[PDB]
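One structure below.
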Amino acid sequence: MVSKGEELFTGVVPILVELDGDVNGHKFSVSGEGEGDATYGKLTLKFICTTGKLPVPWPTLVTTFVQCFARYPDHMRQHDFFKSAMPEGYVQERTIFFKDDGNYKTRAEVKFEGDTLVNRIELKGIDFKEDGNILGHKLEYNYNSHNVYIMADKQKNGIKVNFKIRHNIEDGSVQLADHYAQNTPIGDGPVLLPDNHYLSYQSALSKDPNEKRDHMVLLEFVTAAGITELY
Ligand SMILES: [Cl-]
Ligand SMILES: [Cl-]
């Protein structure tokens with residue numbers, strides 16, 4: 001049978017993203033809107049920096065900006081924590097270590113508000129180099145494909161997640177961003193605690209030719225894998 005959480009994602013769902021950030025005292029806010037289609041693992045989102053110029057590169061916020069939209073194969077449904085926590089939602093905590101630079105700490109609440117799936121984020125960054133790749137805006141406006149590794153954390157009734165992002169630097173090098181995370185339900189009811197598996201991501205960044213505010217357009221596909229003799 002289709003679970004209550006699964007049922008919420010059977011069609012296209014509107015998304016709202018709201019972020020308040022402070023990186024080395026540079027304060028900023030971002031709003032985002034679009035839609036998720038979990039059946040295809042598809043996100044289409046547009047973000048606006050509502051406070052003026054974004055003081056970090058847009059690519060460094062991609063991972064922060066709704067894993068409930070991952071496409072979980074039928075055979076992996078019992079491993080989809082994110083949908084199982086809905087509609088009450090889950091809290092995602094991350095630390096993102098930029099190699100040879102500062103770190104972000106993020107707290108996101110992911111839940112439904114009516115028919116809208118909301119991703120509400122606080123981000124705090126410290127210890128950045130004011131002339132490094134982040135505060136010096138030396139990252140290319142592009143994005144590589146990565147895997148995100150998920151394991152259960154039974155003690156916390158949630159999951160632990162880790163992955164490495166490689167951001168291309170304008171000189172042909174790479175800026176590593178090591179991510180460590182925890183996701184835990186907001187409500188008190190049962191959730192799906194998964195076996196070890198991963199999510200496979202691909203992301204494309206673009207611009208809206210009619211948009212004059214500092215912004216990012218994101219197309220992202222996300223598919224669960226790693227658990228698989230019928231043939
Ligand atoms: Cl940028
Ligand atoms: Cl995560």
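First residue shown is number 1, and so on along the chain.
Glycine too: its Cβ is placed from the backbone N, Cα and C atoms.
Neighbour count (other Cβ atoms within 10 Å of the Cβ, all protein chains): 22 for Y143 (mutagenesis position). Experimental mutagenesis at this site is recorded by Swiss-Prot as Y143 to C (Swiss-Prot position 145), annotated: In mut1.9; shifts fluorescence lifetime from 3.03 to 2.74 ns.
The mutagenesis experiment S145 to P (Swiss-Prot position 147) is recorded by Swiss-Prot, whose note states: Increases fluorescence at warmer temperatures such as 37 degrees Celsius. Reduced to three states, the DSSP call for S145 (mutagenesis position) is coil.
DSSP gives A204 (mutagenesis position) a strand state. According to Swiss-Prot, the mutagenesis experiment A204 to K (Swiss-Prot position 206) carries this note: Abolishes the tendency to dimerize and leads to monomeric fluorescent proteins.
Using a 10 Å radius centred on the Cβ of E220 (mutagenesis position) and all shown protein chains, the other Cβ atoms total 21. In this structure, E220 (mutagenesis position) is part of a beta strand by DSSP. Under its mutagenesis annotations, Swiss-Prot gives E220 to G (Swiss-Prot position 222) the following note: Suppresses the 399 nm excitation peak, leaving only the longer wavelength peak at 475 nm.
Spacing of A204 (mutagenesis position) relative to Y143 (mutagenesis position) is 6 Å (Cα to Cα, whole number).
Taking a C-beta cut-off of under 8 Å and a sequence gap of six or more, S145 (mutagenesis position) has these contacts in its own chain: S200, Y201, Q202, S203. Missing segment of 4 residues between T228 and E229: the endpoint Cα atoms are separated by 10 Å.
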